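Below: one structure, written as structure tokens.
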Protein chains: 2
Amino acid sequence: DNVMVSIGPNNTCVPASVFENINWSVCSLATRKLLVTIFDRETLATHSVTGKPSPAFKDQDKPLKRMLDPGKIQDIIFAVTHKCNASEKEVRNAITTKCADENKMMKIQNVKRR
Amino acid sequence: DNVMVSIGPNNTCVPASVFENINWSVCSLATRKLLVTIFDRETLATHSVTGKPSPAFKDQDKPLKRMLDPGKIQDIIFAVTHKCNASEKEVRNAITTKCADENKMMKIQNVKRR
DNA sequence: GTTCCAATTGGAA
DNA sequence: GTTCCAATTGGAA
């Protein structure tokens, strides 16, 4: 059987095969694995943790990214903080970085498309 | 005629009275107090952890900032990681933030002046 | 010695 | 269909 594991109070799930194979000793890698299991790469590339614009590029024409599903993010934070003993801030920083990483990859694939 | 405590292996010293009263329970607050004891405002407002420009502003001509004394910064990281059980990255982030904060205050006081 | 925060960036390893 | 880093920013609190 392919058993789904509930990772937090909002019942966001990942397969047991994924959950049991996460290295919970490295916060950032655990967070990245959950993210690519729960969200498609396109979502990660076009969304952010908070949905707020960067203060450093105010009055510009950068796309405004919407926030990732808050209930799913809350569950990821729940799981990683309880299993890695990291702070919520540490988990959120890993999500910010992963979203930025996926955005970079999307920009590359768009260049190919022309 | 006071005791100067060495906070790390490079022998960066602060007065014992300052050392004994630092808030070692909050990494960033300990770091900030060490910074204002060890460096003057002008230095904090015009220097950075690495002395390298931001990758986010390469097309702009932002003011250059020199690197804060590495021996002293290494000692600040030593002190805080040992007495607050923070990570080196956490301490360095606190330094980045304090430098940015003092740079902001310098700029504010200029507007205020004229 | 305001203090802390997260979005964006180029590029090393 | 990589991972991680630090400088800059406006603004919450």
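Per Swiss-Prot, chain A residues shown: 251-364, in order.
Per deposition record, X-ray crystallography, 1.6 Å.
Note that Cβ sites are derived from N, Cα and C of the backbone, with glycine treated the same way.
Listed in Swiss-Prot is the mutagenesis experiment A:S304 to A, annotated as follows: Partial loss of DNA-binding and transcriptional repressor activity. Recorded in Swiss-Prot as a mutagenesis result, A:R342 to A carries the remark: Complete loss of DNA-binding. Quoted from Swiss-Prot, the note on mutagenesis experiment A:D351 to A is: Partial loss of DNA-binding and significant decrease in transcriptional repressor activity. Complete loss of repressor activity; when associated with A-354. Quoted from Swiss-Prot, the note attached to the mutagenesis of A:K354 to A states: Significant loss of DNA-binding and transcriptional repressor activity. Complete loss of repressor activity; when associated with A-351.
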Fill in the blank from the handout: Quick note, A:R342 (mutagenesis position) and A:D351 (mutagenesis position): C-alpha atoms separated, nearest Å, by 14
Completion exercise
Whole-number Å distance separating the Cα atoms of A:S304 (mutagenesis position) and A:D351 (mutagenesis position) is 16
Handout entry: Among A:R342, A:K354, the one of these mutagenesis positions whose Cβ has the fewest neighbouring Cβ atoms within 10 Å
Key = A:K354
Fill in the blank from the handout: One residue among the mutagenesis positions A:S304, A:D351 has the fewest other C-beta atoms within 10 A of its C-beta, namely A:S304
Practice task
Using DSSP with the three-state reduction, classify A:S304 (mutagenesis position) as helix, strand or coil.
Solution key: coil
